[PDB]
Amino acid sequence: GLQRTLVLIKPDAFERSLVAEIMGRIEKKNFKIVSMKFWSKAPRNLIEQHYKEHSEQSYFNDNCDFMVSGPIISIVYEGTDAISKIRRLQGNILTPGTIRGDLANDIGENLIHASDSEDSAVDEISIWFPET
Amino acid sequence: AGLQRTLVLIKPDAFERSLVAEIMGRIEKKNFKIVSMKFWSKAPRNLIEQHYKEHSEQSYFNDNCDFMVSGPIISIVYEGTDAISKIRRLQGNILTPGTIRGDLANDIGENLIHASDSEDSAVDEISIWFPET
Amino acid sequence: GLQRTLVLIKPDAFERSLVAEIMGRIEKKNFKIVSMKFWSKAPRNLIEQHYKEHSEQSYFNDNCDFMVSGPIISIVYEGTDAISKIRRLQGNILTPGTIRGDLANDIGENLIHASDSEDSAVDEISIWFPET
Amino acid sequence: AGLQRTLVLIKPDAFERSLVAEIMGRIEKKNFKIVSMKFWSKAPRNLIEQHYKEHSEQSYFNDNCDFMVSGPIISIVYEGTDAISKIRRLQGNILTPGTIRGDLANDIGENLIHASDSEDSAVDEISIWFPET
Amino acid sequence: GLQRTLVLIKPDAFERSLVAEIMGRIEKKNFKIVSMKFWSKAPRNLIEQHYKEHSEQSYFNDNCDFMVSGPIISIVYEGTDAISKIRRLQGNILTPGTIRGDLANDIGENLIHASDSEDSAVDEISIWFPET
Amino acid sequence: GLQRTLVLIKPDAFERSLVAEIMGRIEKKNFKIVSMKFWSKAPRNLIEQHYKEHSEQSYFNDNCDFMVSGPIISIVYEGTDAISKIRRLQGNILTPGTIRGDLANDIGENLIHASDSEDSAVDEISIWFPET
Ligand SMILES: Cc1cn([C@H]2C[C@H](O)[C@@H](COP(=O)(O)OP(=O)(O)O)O2)c(=O)[nH]c1=O
Ligand SMILES: Cc1cn([C@H]2C[C@H](O)[C@@H](COP(=O)(O)OP(=O)(O)O)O2)c(=O)[nH]c1=O
Ligand SMILES: Cc1cn([C@H]2C[C@H](O)[C@@H](COP(=O)(O)OP(=O)(O)O)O2)c(=O)[nH]c1=O
Ligand SMILES: Cc1cn([C@H]2C[C@H](O)[C@@H](COP(=O)(O)OP(=O)(O)O)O2)c(=O)[nH]c1=O
Ligand SMILES: Cc1cn([C@H]2C[C@H](O)[C@@H](COP(=O)(O)OP(=O)(O)O)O2)c(=O)[nH]c1=O
Ligand SMILES: Cc1cn([C@H]2C[C@H](O)[C@@H](COP(=O)(O)OP(=O)(O)O)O2)c(=O)[nH]c1=O
Ligand SMILES: [Mg+2]
Ligand SMILES: [Mg+2]
Ligand SMILES: [Mg+2]
Ligand SMILES: [Mg+2]
Ligand SMILES: [Mg+2]
Ligand SMILES: [Mg+2]
């Protein structure tokens, strides 16, 4: 049955004009935009919240700084097994066929974020879309 | 210099046929930047009727509004050199291959996309869709 | 309202692996396959009939020979204004954006045929699809 | 040498979503040749039930046949080095990006495409769809 | 008849990762690569030569600076009607379907140069590949 | 860290018009072209060198003949983790998502060579671009 998951199109996707490329990959796998906001600049604490479970990490600040270094889009996708399948679609820069595997080559600038659990999903959605 | 802003509507037939990223991608490939964007799961029939005010006396006016509310739409303010005209050309018409409608659309009504056609209608449409100015 | 038109994917489309490329262009413009046959080799008189209005032309024989020099696909597409709009989609090798304009560069090997009138349409369909 | 032939079905969800050329194109890009092709506007429920005989005792068997008759299908015999296995991998599954199903499908039932999985089921399926042998 | 033409993939193509995209359009139109040269920065002399006609124009200096502001690729293409077809393929920033039509939006940063005439083709080929 | 790697676009890429397609995949993964050479026919010496490890293998002669049976392009790519990422991008004819995975189907005619190691990368770059 349906799930929703949260996707962030990161600022590097704007710098490299891969926004539509990334969104189309999730679009062609038959997922739907239930919700979506463009942020010319995401307010920092939104980003910090979104990555709060990373607050103790070596990279936490640099990543938030990067995540704030350009536009981003937050999308709520709905579809069967959305969370897992979009996560897979995201992939990683070592796995060709996925978004990062095909278009990304950095440990921070990797184009996209996607929720990895029902709970991070539910959580991340409330962050970028509080009004529900 | 020539930096304009124009209003694009991704129409509901775009979503129905999963052509949304395809349409935006053509605009993205031509080097235009999203300045603002709003996803509407269903647009208020009010905003549609405003957007299309100049057509209020046309035979197609209500069928079209019906359609513009049949599904999601995305309103996008695009910015870049000579944006209005260039994006208007990118929209094209169902008769000219090479354009969005030319390649992708085949109806007088369900034509995937709207683009402002003048500095005047742009400023105004940007107004209708993003009241925050 | 609907029209049907007849499309031939020519043998050069098989040699150059542009079959799906061509069919997708007509597919993305929202036309439907109502009918379709693959011919590993089209019988010559089918080809000759199809081009019968060209029988007096300088190129008539060479073209039939070429049209017989590989597989072809005959498709009946249905859609609003099918005949005219697919014709346009076909285009010519001087008009970028069209099939020939983007992928073809010869006066004979031009990838695709599409009916240019309601009558040639009706006719060409009966040829490649007699069983109706 | 390794020249095999395999049977591909473009399923009806492919037509519904206008992904037919996309699917065939992936097979075309990998250098496989169409040996035969049949457009069915609606497949005889008989041929579907034969094609899926090995599944006759499965919970999904009838839902699936219902679906395989819900729209057009195209049956294609593809030929090329190591075709069965290679095209089977090209089909993949809805879990593996990079493949047809991986990139394009998201259902246990509506998965765009069928490919033979063995020399045995190939010869047989080629038989079911092209009796002319 | 069969001609050869000179294409320059300009540095914005590299900036925007459009090199393959550009070459791909010419490739798919069935034009062959006859020779080619990667230039991480083109000798300013060469650009000045290449754009000699333009030495009196306002945009001349600006253009040279840009033509040298990043890598370029110089390609010699061969094929039927190559000069004018590849010119058409190049197009302009107003009309979609073309390289510039689809991908460019500047009067100066326009991705690709293609010779526009029999003479200029000879001239330009000699500049970039003086070995013929 | 940042490496350089040697890619060869093999003659079947040219036969099948896949050059841009291949380069495009590497381009979109964000790898830069550091230098490049078009070869209408590669000197057989060069191929023999390039495939030196393989001098004892059954397929060695067959391969040399093919590697010389049409044009090739030799490219030096630079980028983070370039050798192994571009190797992954090259892939194999079994697993889709890769260049070979999506576009190739022969044990010998497989479109692209990419260096597989730090050493072979140095070696191969020296063969094709001995000027460094
Ligand atoms: C591990 C890591 C992550 N990041 C950034 C990019 C990651 O997408 C994000 C969270 O890291 P992580 O959860 O490891 O990646 P993923 O998004 O695949 O779950 O933080 C860095 O900037 N540097 C790093 O070293
Ligand atoms: C002319 C026409 C327009 N429409 C709708 C679709 C158009 O996008 C919208 C405005 O019409 P118009 O200004 O003619 O189209 P464009 O979007 O090219 O400016 O009205 C119809 O539904 N039926 C019609 O006959
Ligand atoms: C004019 C011409 C056509 N042909 C072939 C290719 C054409 O598609 C077909 C019919 O010619 P024509 O009707 O002129 O082209 P179209 O298909 O655009 O109507 O015959 C040649 O082989 N040589 C020629 O000189
Ligand atoms: C397992 C399964 C299959 N099917 C349908 C879709 C499959 O293409 C077909 C055969 O099943 P299966 O052999 O599992 O799939 P594949 O096509 O990968 O061999 O049956 C369902 O409708 N529901 C199901 O739960
Ligand atoms: C007209 C013009 C050209 N240019 C640059 C871009 C052009 O590709 C180049 C030569 O001009 P031109 O020959 O007009 O361009 P093309 O014939 O390639 O369309 O100089 C400018 O930078 N500014 C200008 O105003
Ligand atoms: C194994 C093998 C390789 N080759 C060719 C294709 C290979 O790209 C090349 C070198 O073999 P190999 O190093 O196995 O290929 P790669 O490491 O690039 O996958 O020789 C054959 O022609 N026949 C064969 O049986
Ligand atoms: Mg994580
Ligand atoms: Mg208007
Ligand atoms: Mg004609
Ligand atoms: Mg099975
Ligand atoms: Mg000029
Ligand atoms: Mg090796």
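Indices start at 1 and increase along the chain as displayed.
Determined via X-ray crystallography, 2.6 Å.
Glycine is no exception: its Cβ is also placed from the backbone N, Cα and C atoms.
DSSP assigns B:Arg88 (ATP binding site) to a helical segment in the three-state reduction. Other C-beta atoms found within 10 angstroms of the C-beta of B:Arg88 (ATP binding site) number 18, with every protein chain shown included. Here Swiss-Prot flags B:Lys11, B:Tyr60, B:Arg88, B:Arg101, B:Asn111 as ATP binding site.
While the structure shown retains the original residue, Swiss-Prot records the mutagenesis experiment B:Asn64 to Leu (Swiss-Prot position 62) with this note: Increased affinity for NTP and decreased affinity for dNTP. A helical conformation is recorded for B:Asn64 (mutagenesis position) in the three-state DSSP classification.
Per Swiss-Prot, active site, pros-phosphohistidine intermediate is recorded for B:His114. In the three-state DSSP reading, B:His114 (active site, pros-phosphohistidine intermediate) counts as strand.
Checking the binding-site residues (B:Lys11, B:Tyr60, B:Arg88) against B:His114 (active site, pros-phosphohistidine intermediate) with a 10 Å Cα-Cα cut-off leaves B:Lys11, B:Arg88. Distance between Cα atoms for B:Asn64 (mutagenesis position) and B:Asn111 (ATP binding site): 11 Å, as a whole number. Comment: ATP site residues B:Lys11, B:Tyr60, B:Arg88, B:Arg101, B:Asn111; largest CA to CA distance 21 Å, whole number.
Least crowded of the recorded positions (B:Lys11, B:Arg101, B:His114), judged by neighbouring Cβ atoms within 10 Å of its own Cβ: B:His114. Listed recorded positions: B:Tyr60, B:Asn64, B:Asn111. The one with the lowest count of other Cβ atoms within 10 Å of its Cβ is B:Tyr60.
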